[PDB]
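Here is the structure we will look at, set down as structure tokens.
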Amino acid sequence: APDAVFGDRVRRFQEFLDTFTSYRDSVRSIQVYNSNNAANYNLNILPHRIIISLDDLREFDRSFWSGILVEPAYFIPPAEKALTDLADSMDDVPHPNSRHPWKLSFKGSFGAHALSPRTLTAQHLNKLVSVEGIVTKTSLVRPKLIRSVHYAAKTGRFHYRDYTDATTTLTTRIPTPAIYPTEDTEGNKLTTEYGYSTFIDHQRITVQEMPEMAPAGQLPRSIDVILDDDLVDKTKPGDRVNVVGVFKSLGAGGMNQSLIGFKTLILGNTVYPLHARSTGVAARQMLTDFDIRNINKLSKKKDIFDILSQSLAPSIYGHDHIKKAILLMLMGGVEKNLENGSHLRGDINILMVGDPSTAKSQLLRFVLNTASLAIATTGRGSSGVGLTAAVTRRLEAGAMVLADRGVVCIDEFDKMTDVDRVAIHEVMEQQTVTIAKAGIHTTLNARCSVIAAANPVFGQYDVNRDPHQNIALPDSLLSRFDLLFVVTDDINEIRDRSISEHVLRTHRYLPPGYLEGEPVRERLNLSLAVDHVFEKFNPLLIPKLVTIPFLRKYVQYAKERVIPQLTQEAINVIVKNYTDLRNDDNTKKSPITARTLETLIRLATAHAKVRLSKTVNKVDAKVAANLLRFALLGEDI
Amino acid sequence: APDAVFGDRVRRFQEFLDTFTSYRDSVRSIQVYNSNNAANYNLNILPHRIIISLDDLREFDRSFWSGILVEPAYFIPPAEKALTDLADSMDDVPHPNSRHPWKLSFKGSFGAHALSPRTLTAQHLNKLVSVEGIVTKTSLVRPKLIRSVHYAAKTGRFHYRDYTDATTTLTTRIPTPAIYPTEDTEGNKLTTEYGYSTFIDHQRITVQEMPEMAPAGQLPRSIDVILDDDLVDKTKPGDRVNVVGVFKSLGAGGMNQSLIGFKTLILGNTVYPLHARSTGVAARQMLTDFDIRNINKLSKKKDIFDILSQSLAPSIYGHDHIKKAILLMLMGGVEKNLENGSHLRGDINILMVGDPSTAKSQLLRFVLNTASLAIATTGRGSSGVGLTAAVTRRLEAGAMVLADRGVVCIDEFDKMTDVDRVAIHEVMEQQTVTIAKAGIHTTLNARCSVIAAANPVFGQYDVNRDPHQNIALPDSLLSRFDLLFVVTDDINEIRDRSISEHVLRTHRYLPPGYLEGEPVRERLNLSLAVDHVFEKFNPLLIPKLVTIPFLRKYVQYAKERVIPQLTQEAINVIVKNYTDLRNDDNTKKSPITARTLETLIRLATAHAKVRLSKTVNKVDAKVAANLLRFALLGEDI
Amino acid sequence: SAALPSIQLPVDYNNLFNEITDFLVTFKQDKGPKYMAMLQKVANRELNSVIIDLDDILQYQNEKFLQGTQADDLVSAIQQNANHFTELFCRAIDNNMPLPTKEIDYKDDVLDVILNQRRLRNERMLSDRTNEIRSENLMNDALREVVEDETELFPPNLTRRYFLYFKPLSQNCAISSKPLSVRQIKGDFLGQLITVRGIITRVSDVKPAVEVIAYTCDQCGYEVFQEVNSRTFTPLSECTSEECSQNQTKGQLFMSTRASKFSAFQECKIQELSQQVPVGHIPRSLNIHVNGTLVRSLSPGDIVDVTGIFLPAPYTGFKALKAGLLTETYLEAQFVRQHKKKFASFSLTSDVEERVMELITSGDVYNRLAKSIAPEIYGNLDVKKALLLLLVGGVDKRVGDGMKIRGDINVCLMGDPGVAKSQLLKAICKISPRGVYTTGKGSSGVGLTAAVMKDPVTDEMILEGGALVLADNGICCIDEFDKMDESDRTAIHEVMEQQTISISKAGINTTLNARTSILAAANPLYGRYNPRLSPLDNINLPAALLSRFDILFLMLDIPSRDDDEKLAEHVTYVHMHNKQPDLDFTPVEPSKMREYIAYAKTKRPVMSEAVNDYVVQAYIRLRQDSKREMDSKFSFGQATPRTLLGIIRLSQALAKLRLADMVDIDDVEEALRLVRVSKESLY
Ligand SMILES: Nc1ncnc2c1ncn2[C@@H]1O[C@H](COP(=O)(O)OP(=O)(O)O)[C@@H](O)[C@H]1O
Ligand SMILES: Nc1ncnc2c1ncn2[C@@H]1O[C@H](COP(=O)(O)OP(=O)(O)O)[C@@H](O)[C@H]1O
Ligand SMILES: Nc1ncnc2c1ncn2[C@@H]1O[C@H](COP(=O)(O)OP(=O)(O)O)[C@@H](O)[C@H]1O
Ligand SMILES: [Mg+2]
Ligand SMILES: [Mg+2]
Ligand SMILES: [Mg+2]
Ligand SMILES: [Zn+2]
């Protein structure tokens, strides 16, 4: 039976949708997208879901906003009905072959409802809450029968029955346990018609307080979240997540005479995978047309490589070719997948062996902070079980499996066991992890670029000795590292005063919105995995330095929209340089193998990607070989 | 949940309604009528009900027809939904201030489903049956709460609840005993808002086998009929009725463990009051424009009175002025209701005293058969309890109360007790029955015209004696009779042979569709209380004779659309004739009182009604006084 | 009516059944109708499986359209709802089932004679009703129609001997055949006929799953059949036949296993391929329900396209976690396509023959096949020749005393870093239908063994094999051979000599069969070859592990000007265009190489006196040469009787590659040449 208050709220939300035109634009775009590939194929179908900004709702109608936040069961169904009515009103051109219920998702500032699994108590029940946590368990995506269609052969007629549970609606119904129809009303045997029955995907994930904010030494708190038909498979275990949903109570909690307390869970409305450092979530960024224009504008510059090289770690003094190599690894080459099935690696590995305090770990931490997807590990702090996969009858991804299509920053690389070393041997060239353990023969993808830091045998790189004795690493392992940089802390007066002036200038830095003696606050930077190009603060005083967010945008653009093709004019340089490096006797820091030809190719491709060029020209090969010759010998030609 | 078969039947009945345009015409006429007096008064509102001819449905779709007749619960709801959809489709102009459910009523040939309460067995259950019987009990028209509207003062909000029972739908629901809401969901006290709640009239009548067709000496069979919101008060106890409805079974019949058998009754869809002779149901007749044209055409004739007089009882020979008086009584005068409250009678009473076999009873039986509403009684066969009202704490109408606005044919008037005679004294002039018995002081209306037949004291009217000694009736009683006709069986050779030739010609009669030696069949003529003018069979061989149905149509038209006004040119004749009759010494058959002035006035008005004239002219008064002088003396001037 | 409402679907099953019957009777484009030929074969009991091609139905519909007749889309209806059309096609085949032209004899299956008996019994009961009613004397159409109302016959599913399967319509000959990942199979695809591409990870034993359990009643002499639909069933206790139900003294009815209907049941587990798993995700598995004659067509490690009806199953998880009518899902397998056809299932059909002649007539089969093994790897021709010989393998010899000789070639590639030993291992794994790539000191400690567990489907203790067991009758490519545990090395020793793994541990005492060819890749002592040090010194293989390998290559990376120039041109061309540089030489497609090698493995060449005399002389000379250099800085470990059998195995493999039955002098020449050049990179 119709409710006057329900209709009043429906028309109020219709007024809200009319006021903010972005929601008709979103619904219209979704409908035209669905119709266009429906007619095209007689890709994927976008869900009937709209992101609603709670700030705009508060601006429009504060009580509707407070009603949704505090009494969602009475305000969300009317708003969803209004959205569905609006969508069916604009649906003048129906999809080929009210109706099509549209769901709502919420975003914005939740205030006191933005909680965690620890702070989510029983006085938040029946409220729209945003819970931030870590996904620890993801159940199987199971179909749920919401409508069963049967066939009666004697009458030749198709019947159906709709099913309802306590979690499909925000309000409580009268429970109607309608049985599965095994026969008609008048005795005819029914045959279930699979493919005409309706099954809805259902998942139940567990969100636990994030380790970065959970109290140390205390047992963590968890909360159940239920996802239905479009939020399933939106996250994976170990993901940082922000789930917006209604904190519901279900069952009777032992009152109904046939539990210790009422069964509580979150009916998920929105799932946002969050980006935290050293996690398995990549960093999607929004690239406006202005950002792309600036990226192309800077790519037109000749010295853009240098501009990108110095802007990586201005705080670190020097380490300029190391920064060039780090930028090239951030871009990386393009992997080759030949038709027969073979794989050519397109990821660049870097090793930095050096004396104490030459900033190898700060250069690792910077890469961890700025990379799209980076996992930080330490030698012997993570084993092969912790680096590669692990069998739990089920597999748990390790450091280098979560970092697939990403970067692995390994500090204290020398303090790594040989059992880990063999797994690392497999991961670096073939980019795969073969388990073959306890009846689980699986080949996980570990297409990751490894950057590592190491110390010499005696703790100080002796220039009198040779590198092979100063490294104490297997030669086969050192071959996998595309670029091996030996950094030595030479005491020279010019660079001594220059590095000290830099260190002090960096220490004498103030944020734009801070006082002289105000302790700088620090948050954990839980970015959402979806305004000037250059940097005001320049530790060096000189070319221009771009901001780290803009550098990340540039790296993302070049990494996702540029796939350079090798050219003969680059091949001549690459082949000549490889032949010289193989045959010339120079007492190289690292050996020269066919892997050296491919690090030449990969670095040339990466530098071509830096310039946004779709073809690797001669200059790219020359600069790649230049960096390689520096890395092998120390030349400055 | 929508049903495919339900929609298929809905669209099939929509096709049926489109094929037969009379149903859109009826629904459109009903809607425009409702809108027109809705806007007029910001009379009565026609119900949302349509008469459906089952013959047309059989012509269109025989299975839909058989489905309605045999499985009404599955075919009547879809047809009603189709009719409602059609009505709301034509409702381009809504009434001032789907919706408005339209009900269906059925008419036509039912075949094996046309039954009686005796022949209605348990194998007719869940079938659409037409049952003919007599109404013996009519329960109170009680409101039934179908929607209760309540007000919550704390929230200031109007709530409602709909109620459903087993008799409101042809199909069986799940029973939902929703309680009367005495409080809101959250504890606020509710106040019932009468005048906004919805109450539907409900009546339960009992239909018993008609005495004319029930077996003699056997206990009669009865059936319950339930009428809802427009069929209530369509009949009264004692009425012959034809109820079309679904023979439903209700309850569990003792199977549900908490009756000897299942509770069965008829859910009335249609109620037709039937016209049977000597019953309380008048005879509505359909007057087409052709019938009215013929009536006016004949009324233009000068001798139409004679044409109507001879066509009454052609089978009876002679009795011509008696037939004129009978026709005038069938028309009758116009009653006067003065402002102070007094009443002047407009009904003509006739008494026929005569010798054995002068057709007094055949002239009574003819009036019983041809009158719009006539009740036949015999002296001492019905007492004052049987003639006037009777107290049962409730009143039961007698012979002269059921015959209100009708005719009472009393045979053997002389064999009537004085206790009855006093009640008849009251009924004839004041046209009322005052009970004043057992705490019931009631004045029932008995505005009836009395025609009676009587025999002399010695069984043969002695012409030597005077009428006052030959009648042996109270003089005050004889004054009430407007026209007293003394008929004597004089043996005269001319009329002897003429009456014998007539009697034999009438006996030598054959119906148009009968053989020479075929026994004529005879039905009970259960006419429905809603093609030539003249008669082919003429016993006399002469003016033209009109058919009895056409004469009934003419009497109905003149009786319901003509109200003559007295004129001075008629008053002069009336006054002169009354003064002469009062003062002239002629040894009248009946006394002359002021009632004689009013029988002159009434007969003049009746003859004016015969000519369809709205004013009583001089000729009407002259012919009225002529008939009166014949009735008093025997003159032929 | 108000409850259980009716819905109007665009599917009419009567004319769909009529179209099915018309297609079965009239389709002949693949001397007469293809399907009645198949039903005639089934009637005579040469075939127990009916595979309905969706390509055939699509072609029939296309032909009907071309001639003007409007035909309902049977293919789309089957794809959308496949469970009903198995039921439909079975009824249609039963209607058009030809009479058998072969009588029942004593060599037929017990199921066949049971079905014949019940068919004759039901026809006799029909005739008996007919005769009784004729004797009662109360048109033959009405008489018959009374008879089938008063008969309790055996239903058609009990007189049914074949199994029905739906082969998906080919992509080239085109929804049901486009391969889907396990993730891509959502609940929208439930009830449809879909194809999933994956790798099989666990196959259960073929068990008898009851479908219609039969009982016999000793009171009325009836056979009461109860259908089974779920995981568990409740047996009948009292008879439910007409006689006992009408009577008051019911009969207690006993199971009849021979009269019950059983199905060969397997529950396989398919898994996502590495190319299908998204970034940072763990592959998820899907349950495949294999029934009927289709069993034993899936084995662990198979990369297959499995086409089947995606069907729901009752929930089996925790009850407290059930929110609604949650259902488990499985794939009722109907068809299996093997990406890598097994060498055992090779048949010399016409198309296989034409391809092999087009390979042979091109000439130079040995060098073409060797150079086609990883064609982007450049300049390892002796290496690729030895790998091809390993793929072909020698000829297994069982001597009458019960002795067995291995017949399979183990090849060890010890080399410097960056020489493509690991790329050659994955090439061999790709070529081999049963190839297992493992890395030493990873997680293969249990891999080079089998682990005893419980089968979840069937209540048994079964030991699931690992790397050396899953690569049985195949190839195990072991990378980083010099870095395994001692137990793994001993297991490798046992596998390479006896082709078995003897396990005597707490809970197990078994001898696993591992008929595996071992292709090992190793790094020399110190990770780089020191030519100053002795070859045996730089080889970290026990004289007994080294002895087992039939060939041991020493792939050394010496710098050069022309050789490095040529490698760099090849690698850089491969990086420009995803193909090898050479235009004169076209590599053999790996599917056509597997077909040639499968054909070659069917030959068992023998050695004559004239060839084995030279084999003896060469063995003697090899032994003398090995004796003359025991520590001369070029010692490879002295020759052994194992080198003779390796020479013999290589000669037999080379003879097989020629598709010959005689081991000729050319093959022994090439075997000696390969053994000699296995070690010339040192010089
Ligand atoms: N070349 C350098 N330029 C700037 N800061 C430096 C440099 N070398 C060392 N530092 C500083 O030294 C500190 C320690 O460096 P760290 O990265 O921990 O050294 P290591 O690589 O030996 O672990 C940091 O605060 C870092 O900024
Ligand atoms: N004048 C008459 N004309 C025709 N029929 C007559 C006449 N008088 C008597 N009859 C016949 O006599 C029969 C008996 O008449 P009835 O009405 O019973 O007489 P009464 O009035 O004495 O009771 C009827 O069949 C009637 O037709
Ligand atoms: N002869 C060669 N031809 C082509 N590529 C080669 C050759 N030698 C080495 N490579 C390249 O060297 C890289 C590393 O070889 P890999 O097989 O991993 O080394 P190893 O076998 O020594 O462990 C591969 O990407 C491969 O393409
Ligand atoms: Mg450090
Ligand atoms: Mg009489
Ligand atoms: Mg390797
Ligand atoms: Zn029995």
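Just so it is clear, chain C uses Swiss-Prot numbers, and the residues here are 2-31, 59-166, 177-212, 220-728, in order.
Determination method: electron microscopy, 3.2 Å.
Here the Cβ of each residue, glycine as well, is placed from N, Cα and C on the backbone.
Among the features that Swiss-Prot reports, ATP 1 binding site is placed at C:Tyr423, C:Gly463, C:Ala465, C:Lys466, C:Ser467, C:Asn568. Every protein chain considered, the tally of other Cβ atoms within 10 Å of the Cβ of C:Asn568 (ATP 1 binding site) stands at 24.
Per Swiss-Prot, ATP 2 binding site is recorded for C:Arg593, C:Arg687, and the stated evidence type is similarity to another entry. DSSP assigns C:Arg687 (ATP 2 binding site) to a helical segment in the three-state reduction. Around C:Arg687 (ATP 2 binding site), a 10 Å sphere centred on its CB holds 16 further CB atoms from the protein chains shown.
According to Swiss-Prot, the domain 'MCM' annotation covers C:410-617.
Secondary structure from DSSP puts C:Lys466 (mutagenesis position) in a helix. Here Swiss-Prot notes a mutagenesis experiment, C:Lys466 to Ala, with the remark: Loss of MCM2-7 complex helicase activity.
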Recorded positions (C:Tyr423, C:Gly463, C:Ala465, C:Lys466, C:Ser467, C:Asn568) in Cβ proximity to chain A, threshold under 8 Å: C:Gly463, C:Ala465, C:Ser467, C:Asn568
Entry from the recorded positions list C:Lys466, C:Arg593 having the most other CB atoms no farther than 10 A: C:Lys466
C:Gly463 (ATP 1 binding site) and C:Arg593 (ATP 2 binding site), distance between Cα atoms, whole Å: 26
Of C:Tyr423, C:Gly463, C:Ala465, C:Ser467, C:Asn568, C:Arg687, binding-site residues neighbouring ligand 6, Cβ under 6 A: C:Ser467
Nearest-integer angstrom distance between the alpha carbons (Cα) of C:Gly463 (ATP 1 binding site) and C:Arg687 (ATP 2 binding site): 31
Those binding-site residues in C:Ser467, C:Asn568, C:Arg687 whose CB falls under 6 A of ligand 3, listed in sequence order: C:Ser467
Span of C:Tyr423, C:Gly463, C:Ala465, C:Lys466, C:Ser467, C:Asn568 around ATP 1 - largest C-alpha separation, Å: 20
Cα separation, C:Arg687 (ATP 2 binding site) to C:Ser467 (ATP 1 binding site) (Å, whole number): 26
Cα distance (Å, whole number) from C:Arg687 (ATP 2 binding site) to C:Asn568 (ATP 1 binding site): 23
C-alpha spacing of C:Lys466 (mutagenesis position) relative to C:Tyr423 (ATP 1 binding site), in angstrom: 12
Rounded inter-Cα distance in Å - C:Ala465 (ATP 1 binding site), C:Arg687 (ATP 2 binding site): 28
Count of other CB atoms lying within 10 Å of the CB belonging to C:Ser467 (ATP 1 binding site): 20
Conformational class of C:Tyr423 (ATP 1 binding site) under the three-state DSSP mapping: coil
Rounded Cα separation (Å) that holds between C:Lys466 (mutagenesis position) and C:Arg687 (ATP 2 binding site): 24
Number of other Cβ atoms within 10 Å of the Cβ of C:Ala465 (ATP 1 binding site) across all protein chains: 22
